[PDB]
Amino acid sequence: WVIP
Amino acid sequence: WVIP
Amino acid sequence: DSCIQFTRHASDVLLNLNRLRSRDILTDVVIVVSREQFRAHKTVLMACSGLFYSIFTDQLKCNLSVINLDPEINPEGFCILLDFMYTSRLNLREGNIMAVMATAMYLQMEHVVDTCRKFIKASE
Amino acid sequence: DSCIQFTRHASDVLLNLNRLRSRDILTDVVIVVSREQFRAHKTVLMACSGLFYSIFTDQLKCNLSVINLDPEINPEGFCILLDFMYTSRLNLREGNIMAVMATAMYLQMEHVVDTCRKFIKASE
Ligand SMILES: O=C1Cc2cc(Nc3nc(Cl)ncc3F)ccc2N1
Ligand SMILES: O=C1Cc2cc(Nc3nc(Cl)ncc3F)ccc2N1
Ligand SMILES: [Cl-]
Ligand SMILES: [Cl-]
């Protein structure tokens, strides 16, 4: 999961 | 395009 | 093999599948979550959810145009997960995390269940 | 928004859509390319090809279970492009590049047309  |  | 690969292809396919959903193009099922209705593509639901994979591989249920979910399922939680299926983006907030996690456990979306557990653990 | 994003989601969705195709699950169209038949999902074809997008958004054609392509289309070229749609990998070879490029121009797959033009230019 990432900060888009 | 890339070499997978 | 000796194939070449287009890096952005999968993301571009998903973006177009979400544009078809927005425009109600070739949607073939309605998911009912109490008083709310959500239109979607059976194939996208099956590709994202272990519950929908089991439903639409069943010889009788594969033919249904309407699926009613358990009344304990929160429509907002379902809406957030449906958006995730079509976009890869999860709108996870302090006010919805419990409903989102409960819905993801029901739909069998293991990667979502994993991130919810981690965010809950961080708060404790 | 304040969303989080699962990097591998789109690739995982496409992989599952290819597993449904392999297992002939919920395929809803047959594409006929001379003596050969290819089963696929209309939504994946529309998401990848400008020609299929135009076909399945047409009020009469959206209801067809069989689509016949132009007889000049090479079945091997089509097979390579169908595999690309479901996998992002293009099996481009000196012996098939002309058929693949001609099929991609017909199907309106601009990114494939672009890589074929570049590989052809490199050979000259
Ligand atoms: O957490 C999850 C997400 C998920 C999706 C699927 N989907 C499919 N699985 C296979 Cl093997 N082939 C085709 C499919 F559409 C099954 C189980 C699970 N569990
Ligand atoms: O080279 C290409 C690939 C391609 C795909 C599509 N697909 C769709 N386009 C839109 Cl705007 N919404 C939904 C779709 F399924 C249209 C044109 C083109 N041209
Ligand atoms: Cl997931
Ligand atoms: Cl393309």
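Residue numbering for chain D follows Swiss-Prot, covering 6-129 in order.
Including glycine, each Cβ sits where the backbone N, Cα and C put it.
Record features (Swiss-Prot):
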MUTAGEN   D:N21 to K  Abolishes interaction with NCOR2 and HDAC2, no effect on interaction with CTBP1 and transcriptional autoinhibition; when associated with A-116 and 376-Q--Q-379
DOMAIN    D:32-99  domain 'BTB'
MUTAGEN   D:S59 to A  Abolished ubiquitination by the SCF(FBXL17) complex
MUTAGEN   D:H116 to A  Abolishes interaction with NCOR2 and HDAC2, no effect on interaction with CTBP1 and transcriptional autoinhibition; when associated with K-21 and 376-Q--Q-379
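Proximity to chain C (Cβ-Cβ distance under 8 Å) holds for the following mutagenesis positions out of D:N21, D:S59, D:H116: D:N21, D:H116. Taking a Cβ cut-off of under 6 Å from any atom of ligand 1, the mutagenesis positions D:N21, D:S59, D:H116 reduce to D:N21.
Within 10 Å of its Cβ, the residue among the mutagenesis positions D:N21, D:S59 with the fewest other Cβ atoms is D:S59. When other Cβ atoms within 10 Å of the Cβ of D:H116 (mutagenesis position) are tallied across all protein chains shown, the result is 16. Annotation note: D:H116 (mutagenesis position) sits in a helical segment as assigned by DSSP. Residue pair D:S59 (mutagenesis position) / D:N21 (mutagenesis position) shows a Cα separation of 25 Å. On a Cα basis, D:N21 (mutagenesis position) lies 23 Å away from D:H116 (mutagenesis position).
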